[PDB]
Amino acid sequence: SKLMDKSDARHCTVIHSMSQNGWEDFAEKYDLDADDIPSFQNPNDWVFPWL
Amino acid sequence: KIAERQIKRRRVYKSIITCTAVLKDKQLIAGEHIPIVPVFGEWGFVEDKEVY
Amino acid sequence: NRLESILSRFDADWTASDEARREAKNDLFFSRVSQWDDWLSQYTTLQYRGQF
């Protein structure tokens, strides 16, 4: 894509990070199997020592 | 007397007390609230403890 | 049961927001009680600690 509004882009990927209860909520909303825990490329790092 | 009804209201009682006995117990006060009116400055709560 | 689910959700939220709540509680203590957040060395030795 060579436009600021990204209108030339023919695809886009949005990464969703959600807590466990958020995972069951998402699975119920989209009719997914909550047992199979998903995984993807991790958008955020652990540079800060979060608990 | 048409009928009777139950109405919820607040009553203020004053009791003059000492460290050893109560001289006056539950004297009904006219007002519906505690008559003392507090005036505060930089009021607030920090750790569930009043700080003004 | 209900108790386990409620406690799990509360623990998840508490662990997620622990750092934010600690920082905000420090802000409240600093701006309301005192600016010397010294809990250990406050008793080791008596030295002048101004509040300007």
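Chain B is numbered as in Swiss-Prot; the shown residues are, in order, 265-316.
According to its header, the structure was obtained by electron microscopy, 3.2 Å.
Quick reminder: no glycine exception, Cβ is built from N, Cα and C everywhere.
There are 5 other CB atoms within 10 A of the CB of B:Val303 (mutagenesis position), with all protein chains counted. Under its mutagenesis annotations, Swiss-Prot gives B:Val303 to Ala, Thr, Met or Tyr the following note: Overpackaging.
According to DSSP, B:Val303 (mutagenesis position) is assigned to coil rather than to any helix or strand.
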